[PDB]
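Novice: Here's a structure for you.
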Amino acid sequence: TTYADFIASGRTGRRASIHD
Amino acid sequence: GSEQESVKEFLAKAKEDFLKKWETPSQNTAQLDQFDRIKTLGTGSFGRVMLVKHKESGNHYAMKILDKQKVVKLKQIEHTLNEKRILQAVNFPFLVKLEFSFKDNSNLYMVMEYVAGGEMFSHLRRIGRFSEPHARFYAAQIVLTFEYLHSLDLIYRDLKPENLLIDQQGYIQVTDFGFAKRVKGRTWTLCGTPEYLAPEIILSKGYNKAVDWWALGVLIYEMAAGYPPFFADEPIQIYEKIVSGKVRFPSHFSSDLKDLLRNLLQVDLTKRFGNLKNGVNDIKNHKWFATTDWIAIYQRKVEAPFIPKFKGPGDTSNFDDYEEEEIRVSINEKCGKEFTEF
Ligand SMILES: Nc1ncnc2c1ncn2[C@@H]1O[C@H](COP(=O)(O)OP(=O)(O)O)[C@@H](O)[C@H]1O
Ligand SMILES: CCCCCCCC
């Protein structure tokens, strides 16, 4: 499932804000 | 209509207050020593936020701390000045209230009210996903928030569950105004969180307030699906899906919700909800929102689907644990010139 692909991805934790 | 009109008036009167503050900003309302530093509540860009305790009144607050030098090396001076200046002038139910702001040799400090229920983010990950009705109660407060901000010519540009806290009554409080900016007209800085970036942005075409509405689009999906619409492991893969102009919705999404979404997640600004003739109105009147009593939302009259558990004053239970770090103040002033008006 897409959900399962989400959970195994490297971006399930808090995401930081980018700049330049 | 009568209902609008009332909004228009309220909004007009709100613009009047904000200008007053926008034009004559508060400075040095306290000092470090007037607070007992308790525990780091989270981190962010080049700052940290801590639970603090006001020695004089007994209140607890969240104090955000920025290292001047860091802000300077990371070219964020204007953003920092903007953050504080905007935060001190605003006033709306779903915005965190800035109490005091002050500086010292090495840092910038912003003291805001403590929102104890934790980040929406954490409840969200733990629960998996929210029900359409739960998601709607949240979306609604964001719609009214952006209506407010935008009316003041402000672009907020970092919507994400990590930046929406849940208060004691189950309502939201937006935090992190670090990229907020007051502009009439277009903007071009490259900033935000990858998963939430509008295409024009990634495409660096120059943009406006419509990027916020795309963001609300992402937020809503995330909430309801339990995962963002364009996810990957490396930012770049993420940027390619966002521009490609292709979303796939889960099988459980109501038709009303996907309808709203396909409008919000619209690649063509010309076609994106919120950036057209009826403005925000196209959103407030959408079918998905047929059940929302916007005024009662505003007045905090609706029952919150979920009320976090707060056990005592200063209770940090609803937040993760972070490595505490020492706060160092030089016996030497760092970049005074740059931060003069702070
Ligand atoms: N008023 C507040 N009450 C409680 N926690 C807060 C408050 N404001 C921010 N935080 C916490 O601090 C985290 C990071 O702070 P943020 O405002 O995003 O600044 P920065 O990104 O510079 O650290 C937020 O995700 C949240 O966990
Ligand atoms: C954008 C804020 C809505 C104003 C509602 C005021 C209730 C009379």
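Residues 10-351, in that order, are what chain B shows, numbered as in Swiss-Prot.
The deposited model was determined using X-ray crystallography, 2.2 Å.
Cβ atoms are placed via backbone N, Cα and C, with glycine included.
Summarising the annotation, Swiss-Prot assigns ATP binding site to B:50-58, B:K73, B:122-128, B:169-172. B:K73 to H appears in Swiss-Prot as a mutagenesis experiment; the accompanying note says: Reduced interaction with SMO. Here the residue is the original one, but Swiss-Prot notes a mutagenesis experiment at this spot, B:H88 to Q: Does not affect interaction with SMO; when associated with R-197. Look at Swiss-Prot and you will find B:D167 tagged as active site, proton acceptor. Annotation of the mutagenesis experiment B:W197 to R in Swiss-Prot: Does not affect interaction with SMO; when associated with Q-88. Among the mutagenesis experiments that Swiss-Prot reports, B:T198 to D is described with the note: No phosphorylation by PDPK1. Among the mutagenesis entries in Swiss-Prot is B:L206 to R, noted as: Reduced interaction with SMO. For B:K286 to P, Swiss-Prot lists a mutagenesis experiment annotated as follows: Impaired inhibition by the R-subunit. If you look up Swiss-Prot, you'll see B:299-351 marked as domain 'AGC-kinase C-terminal'. Here Swiss-Prot describes B:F328 to A as a published mutagenesis experiment; the accompanying note says: Reduced catalytic activity and impaired inhibition by the R-subunit.
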Novice: Chain A proximity: which recorded positions among B:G53, B:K73, B:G127 have CB distances under 8 Å? Answer 'none' if there are none.
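Specialist: From B:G53, B:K73, B:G127, flagged as close to A: B:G53.
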Novice: Tell me, in order along the sequence, which recorded positions from B:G56, B:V124, B:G127, B:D167, B:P170 have their CA within 10 Å of B:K73 (mutagenesis position).
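Specialist: So far as Cα distances go, the recorded positions lying within 10 Å of B:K73 (mutagenesis position) are B:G56.
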Novice: Of the residues in the domain 'AGC-kinase C-terminal' (B:299-351), how many are helix, strand and coil by DSSP?
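Specialist: Secondary-structure composition of the domain 'AGC-kinase C-terminal' (B:299-351): 5 helix, 0 strand, 48 coil.
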Novice: Would you count the other CB atoms within 10 A of the CB of B:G127 (ATP binding site), including those on all shown protein chains?
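Specialist: B:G127 (ATP binding site): 21 neighbouring Cβ atoms within 10 Å.
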Novice: Do any residues at least six apart in sequence from B:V124 (ATP binding site), in the same chain, have a Cβ closer than 8 Å to its Cβ, and if so which, in order?
Specialist: B:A71, B:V105, B:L174, B:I175, B:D176, B:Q182, B:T184
Novice: Excluding near sequence neighbours, so keeping only residues 6 or more apart in the same chain, what lies with its CB under 8 A of B:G53 (ATP binding site)?
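Specialist: When sequence neighbours closer than 6 are ignored, B:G53 (ATP binding site) has B:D185, B:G187 within Cβ distance under 8 Å.
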Novice: Quick one: pull the CA-CA distance for the residue listed as 'active site, proton acceptor' versus B:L206 (mutagenesis position), whole Å only.
Specialist: 9
Novice: Closest to B:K286 (mutagenesis position): which of the recorded positions B:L50, B:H88, B:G127, B:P170, B:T198, going by Cα position?
Specialist: B:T198
Novice: With B:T198 (mutagenesis position) as the reference Cα, tell me which of the binding-site residues B:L50, B:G127, B:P170 is the closest one.
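Specialist: Sorting the binding-site residues by distance from B:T198 (mutagenesis position), the top entry is B:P170.
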Novice: Does DSSP put B:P170 (ATP binding site) in a helix, in a strand, or in coil?
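Specialist: Assignment for B:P170 (ATP binding site) reads helix.
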Novice: Tell me, if you would, which residue among B:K73, B:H88, B:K286 (mutagenesis positions) has the fewest other CB atoms within 10 Å in the structure shown?
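Specialist: Result for the mutagenesis positions B:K73, B:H88, B:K286: minimum number of other Cβ atoms within 10 Å at B:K286.
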